[PDB]
Protein chains: 2
Amino acid sequence: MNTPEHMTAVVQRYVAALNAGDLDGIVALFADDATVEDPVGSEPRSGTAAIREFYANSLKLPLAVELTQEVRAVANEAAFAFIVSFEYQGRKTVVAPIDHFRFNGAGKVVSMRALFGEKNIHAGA
Amino acid sequence: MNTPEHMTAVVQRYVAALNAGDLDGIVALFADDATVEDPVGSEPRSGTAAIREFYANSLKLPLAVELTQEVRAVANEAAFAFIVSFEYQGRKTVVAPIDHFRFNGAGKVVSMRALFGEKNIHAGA
């Protein structure tokens, strides 16, 4: 049963798994036929193996991710604002997206879409 | 041409029109065949006349709306966090949703979805 409480719990488990580099913990949140479109507009990775590799690549560098506002949960859907920070060659970068999950009956994520553009990437020189 | 700058400008014009109770200014932002789903899950109002009435009802009470974070704009889509505040019978209420716009080629809004649930409605007693 998809209650706002469950969907909010899932967003928190997702954010925490990213921080820990827990690939199994992230993949376990998705339906086997789920899709990920990161960022919006590109072509969606489909299925368990594609999704795992995507995150395996994202987690090449250590990410510090945190929710910046309350999670919005309603009718099998959740949206949340957060920031992902990482350093590279002495430069600290902060990506500030808004993600959107859609859950299935079983309470698993069937689709994920990360919305952010160049104006949401904040890196120094 | 839908540039992030245009889409961000539209979100700002939308938020300002709500604050002013400028119904023509809000409706002018949408495509004639646009849809509004407020909140997510319910049934979408379709077309210019339905959309105008919806907002005419929302604007029964004076709304104070403000963007709380940067607007996320990418590939014909924009998402933003904001709060709508209003008073009623001595009670101040704050709704904290995340809206999602999808633009057409002409740069007009073809669809709007407001995502927020009971946990995003913050009223006193």
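Method on record in the header is X-ray crystallography, 2.3 Å.
A Cβ is built for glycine as well, from the same backbone N, Cα and C atoms used for every other residue.
If you look up Swiss-Prot, you'll see B:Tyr14 marked as active site, proton donor. Within the same chain, residues at least six positions away from B:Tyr14 (active site, proton donor) with a Cβ under 8 Å of its Cβ are B:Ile26, B:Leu29.
DSSP assigns B:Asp38 (active site, proton acceptor) to coil, not to a helix or a strand. Per Swiss-Prot, the feature active site, proton acceptor maps to B:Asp38.
Of all the Cβ atoms in the protein chains shown, 17 others lie within 10 Å of the Cβ of B:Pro39 (mutagenesis position). Per Swiss-Prot, mutagenesis B:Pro39 to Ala is noted as: Perturbs active site geometry and lowers activity.
Taking the Cβ of B:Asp99 (mutagenesis position) as centre and 10 Å as the limit, one finds 23 other Cβ atoms among all the protein chains shown. Experimental mutagenesis is annotated in Swiss-Prot for B:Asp99 to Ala, with the remark: Lowers activity 3000-fold.
For B:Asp99, the entry in Swiss-Prot reads substrate binding site. Secondary structure at B:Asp99 (mutagenesis position), taken from DSSP and collapsed to helix, strand or coil, is strand.
The mutagenesis experiment B:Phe116 to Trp is recorded by Swiss-Prot, whose note states: Slightly lower activity at neutral pH. Increased catalytic activity at pH 3.8. In three-state terms derived from DSSP, B:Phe116 (mutagenesis position) belongs to neither a helical nor a strand segment and is classed as coil.
A Cα-Cα distance of 7 Å separates B:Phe116 (mutagenesis position) from B:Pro39 (mutagenesis position). In this structure, B:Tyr14 (active site, proton donor) is part of a helix by DSSP. Contact annotation for chain A: of the listed recorded positions (B:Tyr14, B:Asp38, B:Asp99), none places its CB atom under 8 A from a CB atom of that chain.
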